[PDB]
Amino acid sequence: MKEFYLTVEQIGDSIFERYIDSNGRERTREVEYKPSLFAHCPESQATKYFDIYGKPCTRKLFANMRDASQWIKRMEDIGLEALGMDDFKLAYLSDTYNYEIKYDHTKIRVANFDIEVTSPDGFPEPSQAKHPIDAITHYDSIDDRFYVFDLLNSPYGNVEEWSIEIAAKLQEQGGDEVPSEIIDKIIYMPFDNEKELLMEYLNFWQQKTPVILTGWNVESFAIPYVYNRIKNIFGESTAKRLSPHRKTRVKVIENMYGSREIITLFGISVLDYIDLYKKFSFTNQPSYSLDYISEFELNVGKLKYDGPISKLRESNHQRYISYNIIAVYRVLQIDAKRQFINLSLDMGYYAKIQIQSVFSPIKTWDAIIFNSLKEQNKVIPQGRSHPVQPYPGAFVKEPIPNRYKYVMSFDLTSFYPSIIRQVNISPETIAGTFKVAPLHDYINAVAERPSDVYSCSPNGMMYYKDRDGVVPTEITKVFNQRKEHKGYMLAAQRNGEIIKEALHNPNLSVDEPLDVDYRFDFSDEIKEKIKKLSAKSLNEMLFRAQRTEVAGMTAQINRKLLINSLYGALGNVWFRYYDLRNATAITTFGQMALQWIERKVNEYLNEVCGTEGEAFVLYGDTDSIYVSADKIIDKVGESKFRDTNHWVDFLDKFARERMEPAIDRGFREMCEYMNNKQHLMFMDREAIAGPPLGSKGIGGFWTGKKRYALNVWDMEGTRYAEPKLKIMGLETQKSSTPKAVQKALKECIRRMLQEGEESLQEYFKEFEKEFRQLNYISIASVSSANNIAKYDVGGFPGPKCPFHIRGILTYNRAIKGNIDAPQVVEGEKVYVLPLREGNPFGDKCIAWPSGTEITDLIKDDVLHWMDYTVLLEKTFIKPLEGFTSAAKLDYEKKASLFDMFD
DNA sequence: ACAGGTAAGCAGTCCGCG
DNA sequence: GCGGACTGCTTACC
Ligand SMILES: Cc1cn([C@H]2C[C@H](O)[C@@H](COP(=O)(O)OP(=O)(O)OP(=O)(O)O)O2)c(=O)[nH]c1=O
Ligand SMILES: [Ca+2]
Ligand SMILES: [Ca+2]
Ligand SMILES: [Ca+2]
Ligand SMILES: [Ca+2]
Ligand SMILES: [Ca+2]
Ligand SMILES: [Ca+2]
Ligand code: NA
Ligand code: NA
Ligand code: NA
């Protein structure tokens, strides 16, 4: 097989690499890499190398990387550009691996670990590591085993070995319900003293050193705590054994009081799953505890336990260890579903960067753009500094608040990247400029044609229509990657719906879940089968379908992020190729395109419909349009429509056969107008929304920009079995909204769009009535806690002090002294509840770390002093008053002029 | 340092108000 | 007292 790298580091004049050799084994080598840089030179000295702008350059080879470094400063001290890849690590990879990398993931050692640290004080700061490490569960992907290290003797209590048969038993049987599929994979190792455990762990690590190291929060707690614990005991040179090269870096960020550290283990790629989750999951959770996340992702128990975690070890060491093993498996289960590690490897090896670099799109693209240029024997420009500076983005139509029974939406495929490709925007494809007319003249096709020669943007830029650009080239490649995965995804979604309608005719029997590749649309033979299967087999398929979908989603939504981030990069001063001319060429062309098609779509429906001057496009954002379909339906009337499914099928057909064709002609013209390289402005139907036939449901409404809700029946060709709401911007979608309120608000909306005014009213009267019975946590608000101290002003709120921040301050006063209660971590999120006039806390509200139930010290008090009336008005009614006001309804039946009969 | 702009809602502060 | 203009903060849509 082809050789591929594992980890790479630059240490002095040496580049340490861990790789998998031609045979398939893991090796490690030191290399005094001879790097190269470039200097513009006289054309009289023709050569093989030229920068991206065609100017000739000379290559200088250095005896070692340090000389190449000093040469960069010298050129800087002279005032001349020093071209080429300045991060030698990348150069080394681009050099060592002159080809597309095909890697064997079963060869990459992926380790997952978690540690437990009992602590009487409070959260045991890893900068200190003053408490003993009493448990480590480490899973190795090549061994496929969980290596458990248990400390039986500690100054906080001595316990008996952990029982694997007790652990395996069910909760209901006094066991731990440790997943059966991993019981035979556990390797238990009890230790009599902490030193032996740590020492046995280090040797373990040397034999099976991780290439990729992950876990939940391992970077902020596990890794650091282990480093300083082993360091504060066996000495610092021992602590450095965690690095296959014996070199570590400690980054100190002593945020105000208390000190937090970040340890860098050279020769190792650390992918904290929490960071992988926040970047690739596309979610915004009120809490980020593995417990909360596992629940959200896997829908499993809450790992229940009696006393406080600080005493879990002594009273029930049996469960303590079982819970540590599970937390490790939990992250693994999430990964099998989300597949963020696979994504990371894919990207890392595609770009040829250290794997952990996938957290940085700028470095990811610099590597890509760099390699792609090295091929053509070109020299990348030197990174220059630029001052931060604002620039226009997308256009967003101001919508008319109101309801909208029938609405049809259209969007553009990979907009900004497409625009980049169509216009050929790239650092070296610039041709010049042109006197620009007001953007609205291009929108209205009044302005003279920009260029007859070049590709243009309404922002004034011109690019070559012939020559191709690195940016358009490399971005298109990942776009195709994005396209393949979205196809697999929508297919799996289309299958999920086929199974759902099936779960209506579950022909009783004991059957087998079919053998199918859910990425492809179900064949006719299978569709014919399913219909007979039962809930047993059917449901297993639905689960497998949805797992396949999520998998594709991950792969596609993230290739999207990456390409969209290349556009972003262009507007960020640290990007080697930063340039507001292109960034703006992009966004400006974007604004034109949307408003251009807005005009078209309007002209086309004021004609082949009738009424002229009417505005069909009611809303729009960046690259989308929501076309009111009322008239399209009126044209034919409800008559011919047998059922809901009919007009929906009618609209689909109309959008695909009529709408789009016109729209395609609309952008084909705009393309000529700008004389762009290649037409790539593809706008397809998105949603088909309306209320179920003959119902009082308004089926759709808006309150303003970025705040609407539609009753959708088809989304990009997926015809749901049951109508699915599409809500955006409203409180039901915000993580700051109490769980109970989101559920309630969404239901009020469901009723609004689907059933009617009185349906909405009924539910409102009921929710209000039982509201006070809700669970305190389900109705608490959530917010992040930044700059807690800025307004700390002595335990009491300072000027302009934010509400939630005020809540915190009050909390620290109710636990003031009790250094045993949970603290609020700067940056983390917190639950927030209002307090009625007069309370021992003495303030408007109180706030505590999210995902956790406030400690028993305060709980029963805040539970009493809670202010449901404020919670109900601020969180539920106010927002609701906004939805119905825009919908032109009332959640509460207003007294009528007829309230004198009854 | 380490993708980007656009934009809504809440809550605090200051000010004009018989 | 108390709405309204403006700002700081948070969070969602593209
Ligand atoms: C979601 C998102 C969009 N955008 C911009 C660039 C997008 O091309 C533009 C339109 O957004 P979207 O419509 O969300 O996405 P898209 O056009 O890139 O892709 P598709 O619809 O095919 O899934 O908004 C960002 O810059 N960053 C983001 O994170
Ligand atoms: Ca833990
Ligand atoms: Ca869109
Ligand atoms: Ca789009
Ligand atoms: Ca054209
Ligand atoms: Ca189309
Ligand atoms: Ca689409
Ligand atoms: Na159970
Ligand atoms: Na059936
Ligand atoms: Na007309």
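Method on record in the header is X-ray crystallography, 2.5 Å.
Each residue, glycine too, has its Cβ placed from N, Cα and C.
Annotation comment: Swiss-Prot describes A:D411, A:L412, A:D623 as Mg(2+) 4 binding site. For A:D411 (Mg(2+) 4 binding site), the number of other Cβ atoms no farther than 10 Å from its own Cβ, over all displayed protein chains, is 18.
The feature Mg(2+) 3 binding site is assigned by Swiss-Prot to A:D411, A:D623. DSSP assigns A:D411 (Mg(2+) 4 binding site) to a strand segment in the three-state reduction.
Quoted from Swiss-Prot, the note on mutagenesis experiment A:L561 to A is: No effect on the ability to recognize damaged DNA. Increase in probability of nucleotide incorporation. Annotation for A:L561 (mutagenesis position): spatial neighbours A:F280, A:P361, criterion Cβ-Cβ under 8 Å with sequence separation of six or more.
The 10 Å shell around the Cβ of A:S565 (mutagenesis position) contains 17 further Cβ atoms across the protein chains shown. The annotation that Swiss-Prot gives for the mutagenesis experiment A:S565 to G reads: Increased incorporation efficiency of correct dNMPs; when associated with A-567.
Listed in Swiss-Prot is the mutagenesis experiment A:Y567 to A, annotated as follows: Inserts both dCMP and dAMP opposite 8-oxoG rapidly and with equal efficiency. 100-fold increase of dAMP and dGMP when situated opposite guanidinohydantoin. Increased incorporation efficiency of correct dNMPs; when associated with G-565. Under 8 Å, Cβ to Cβ, and six or more positions away along its own chain, A:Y567 (mutagenesis position) finds A:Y416, A:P417, A:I420, A:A583, A:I586. In the three-state DSSP scheme, A:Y567 (mutagenesis position) falls into the helix class.
For the published mutagenesis A:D621 to A, Swiss-Prot gives the following note: Drastic decrease in the efficiency of incorporation of dGMP. The secondary structure of A:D621 (mutagenesis position), as reduced to three states from DSSP, is extended strand. All protein chains included, A:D621 (mutagenesis position) registers 18 other Cβ atoms within 10 Å of its own Cβ.
Cβ neighbours of A:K706 (mutagenesis position) (same chain, under 8 Å, six or more residues apart in sequence): A:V396, A:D621, A:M728, A:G729. According to Swiss-Prot, the experimentally introduced change A:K706 to A is described as follows: Almost complete loss of polymerase activity.
In Swiss-Prot, a published mutagenesis experiment is listed as A:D714 to A, annotated Complete loss of viral replication. In the three-state DSSP classification, A:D714 (mutagenesis position) falls within a strand.
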Other residues near the Mg(2+) 4 site, CB within 8 A of the CB centroid of A:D411, A:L412, A:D623?
A:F410, A:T413, A:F415, A:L594, A:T622, A:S624, A:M683
Set of same-chain residues at least 6 away whose C-beta sits under 8 angstroms from A:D714 (mutagenesis position):
A:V648, A:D652, A:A687, A:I688, A:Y720
Give the number of CB atoms, excluding that of A:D623 (Mg(2+) 4 binding site) itself, located within 10 Å of its CB.
23
Tell me which residues of the chain lie with their Cβ under 8 angstroms from that of A:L412 (Mg(2+) 4 binding site), as long as they are six or more apart in sequence?
A:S418, A:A593, A:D623, A:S624, A:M681, A:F682, A:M683
